[PDB]
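Encoded as structure tokens, the structure appears first; notes follow it.
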Amino acid sequence: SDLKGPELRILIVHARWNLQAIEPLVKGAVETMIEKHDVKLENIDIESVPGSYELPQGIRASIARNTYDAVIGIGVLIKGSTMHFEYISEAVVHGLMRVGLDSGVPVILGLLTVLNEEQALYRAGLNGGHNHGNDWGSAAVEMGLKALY
Amino acid sequence: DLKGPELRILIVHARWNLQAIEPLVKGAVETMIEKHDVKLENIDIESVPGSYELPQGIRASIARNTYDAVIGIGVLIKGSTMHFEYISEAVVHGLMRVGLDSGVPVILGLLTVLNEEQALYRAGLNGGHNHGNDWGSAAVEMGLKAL
Amino acid sequence: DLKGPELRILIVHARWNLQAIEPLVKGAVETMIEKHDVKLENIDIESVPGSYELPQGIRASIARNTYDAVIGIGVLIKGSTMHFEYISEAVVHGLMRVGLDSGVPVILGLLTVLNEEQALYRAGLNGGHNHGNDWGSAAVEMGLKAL
Amino acid sequence: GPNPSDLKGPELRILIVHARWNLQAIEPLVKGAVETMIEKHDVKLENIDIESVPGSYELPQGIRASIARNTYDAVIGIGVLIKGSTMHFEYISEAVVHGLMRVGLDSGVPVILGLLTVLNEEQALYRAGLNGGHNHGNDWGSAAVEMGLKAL
Amino acid sequence: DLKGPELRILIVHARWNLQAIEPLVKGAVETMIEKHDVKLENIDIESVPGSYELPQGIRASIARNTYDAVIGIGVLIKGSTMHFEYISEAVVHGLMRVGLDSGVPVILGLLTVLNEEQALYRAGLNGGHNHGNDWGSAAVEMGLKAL
């Protein structure tokens, strides 16, 4: 991917629960968009919400106020002792998807739904894993461009 | 650190299983007033028979009055049949919908546990952490960010 | 202790497995009349072939007449195929929808059980508690709150 | 135990959309649906439209397109899904059932679920009335009629 | 027997796991051309990063141009987390929606397998049958019936 998007406006909305993993993901996304796709730091809006359940709601509210070419919803869900994990994981995933089709703005799913901390960190590039935030960054640019031209 | 003295919050809770509901509603209210400067007279508390009416009750309410954020509280416990499985999913997807359709933030105060003990623990009893507190702060934050 | 003598309630029940449906419909009606002062003339009872037509039947009816609350009653029992799993989800999500789209409360009177015995028990037979009673009371409350 | 009706609907227009995958089971069902509507409910052969699609995934899409062109009083979506080696079964079964349900509520036209979601071929045939089973197409036909009438 | 020389087909495929995507896209195209008389110049082929963008991509494309039928191709393989389970469902439900909202047929060219071998087999490799072929014929049929 040699796609450059210097006029793209990207929005990043991440939950704040479990930051040991969130930060590396958000960081990876931003760095990849800037260093590999020529996106301008000043054209990247980063916002946060309490948890993953608010990801769709927060993204929906934001794309109504400003104009973005692509959005990235980042969050981490870890299986617990109850059925909570099962039910909101599904609700959020179906939710983001909806906000995207309703608004016409691309929504990248930066949602990790893991069984334990270790799996989440590994996917954030720690302990020899690959940072998925990088992939989401590149995806956002591609969808942003294809959404225009 | 986030103060919201002009916010109007709505809390709708089911009435089924009150040993857990009360602590949750109370924690939510206390946290909003004591930590976020929300005014007691700006908090409306309503109830419905069960969790299945949560979406329907919240929808009806935000159509009559104007709220900045809403909290849906209820407790679901796995039983002998497949009821738990199906309505848990329906309610979670339903509250989520009302939130996106109306544009009003809907905090999910629904506990979907396997037994009574897990419910109480998450209500702050028996050495657990009261989630109603987290929901209170969340409602304030979403209320403010929504403008 | 909620009285609703001017309420108009609609009950739509599937006809599949009547050993359990009847007790439920009867419990619902009795409870509304004897404990909430609802008038027999004000309760409309309709039926559909099966649970899959519950949302469709309810939607059609609330388009012709005006009701304050509705109750969808039906019984689903796990069979040998995956049929149970799939239409149970569809119906629960579907009634939920008709309720939010129309603005009319829709009480879920749907039992999703593993066998006949579980269904009857929840119909108040063999020492169980009749859930139709709970649904009747719910219908009233939601009806009034909808004002 | 399913309780039927002795309802007559000679002015009803019924549409039947079936997938073609696995016809050993589809035919009996379609045939049962049709015969039952004609012989027991007085529906007129000319008032029954029968269309088909490649597979069950196109059932909602096909029905939607058709009820936009013509006017029907009730629709029946017929199809057969059998658990395979992958997760395909699980996912499209759910998608289709939710899908037909939607088309029915959006359009206001009754949609009968003639979808069999079985674990093997045997279970499908049995429910198609073969090998001592009960033909479900029959039940769907009566359902279509009833919903059609109540819809007025 | 079904020829559609005036049909305009759209193919949108994810780029993840190309060892399987190519055979499928190839089979789809060949079958439409060699068996249904579709004209190569009337087949638009586009791509997206992953399966999650499939609905989003298709939606954007059928808004710019007019197609008679669409095919969404992608491959999802169970992993170590719950990711597979959740997006598989989301994408299948999403493509379905785009189809019903737009009125344009959307063929499901999404494989949801447990391992690489299963995907390749269904791509016609190792003695399996290429499903891309079936999707191509399907697209043609739906395109025509849609008129």
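Residues 12-158, in that order, are what chain E shows, numbered as in Swiss-Prot.
If you check the header, you will see the structure was determined by X-ray crystallography, 3.1 Å.
Cβ coordinates come from backbone N, Cα and C, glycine included.
Feature annotations, courtesy of Swiss-Prot:
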{"type": "ACT_SITE", "residues": "E:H94", "note": "active site, proton donor"}
{"type": "BINDING", "residues": "E:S91, E:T92, E:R133", "note": "(2S)-2-hydroxy-3-oxobutyl phosphate binding site"}
{"type": "MUTAGEN", "residues": "E:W27 to G, H, I or S", "note": "Reduced affinity for riboflavin and for the substrate 5-amino-6-(D-ribitylamino)uracil"}
{"type": "MUTAGEN", "residues": "E:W27 to F or Y", "note": "Minor effects on the kinetic properties"}
Rounded inter-Cα distance in Å - the residue listed as 'active site, proton donor', E:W27 (mutagenesis position): 15
I need the most crowded of these recorded positions: E:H94, E:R133. Count other C-beta atoms within 10 angstroms of each C-beta and give me the top one. E:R133
Give me the CA-CA distance between E:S91 ((2S)-2-hydroxy-3-oxobutyl phosphate binding site) and E:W27 (mutagenesis position), in Å, as a whole number. 17
Rounded to a whole number of Å, the separation of the Cα atoms of E:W27 (mutagenesis position) and E:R133 ((2S)-2-hydroxy-3-oxobutyl phosphate binding site) comes to 16
By the criterion CB under 8 A from chain A, which of the recorded positions E:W27, E:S91, E:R133 would you report? E:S91
Greatest C-beta neighbour count within 10 angstroms, which of the binding-site residues E:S91, E:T92: E:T92
What does DSSP call E:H94 (active site, proton donor) in the simple three-state scheme? helix
Students should find that the Cβ of E:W27 (mutagenesis position) has, within 10 Å, a number of other Cβ atoms equal to 17
For (2S)-2-hydroxy-3-oxobutyl phosphate, whose listed binding residues are E:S91, E:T92, E:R133, the greatest C-alpha pairwise distance in Å: 24
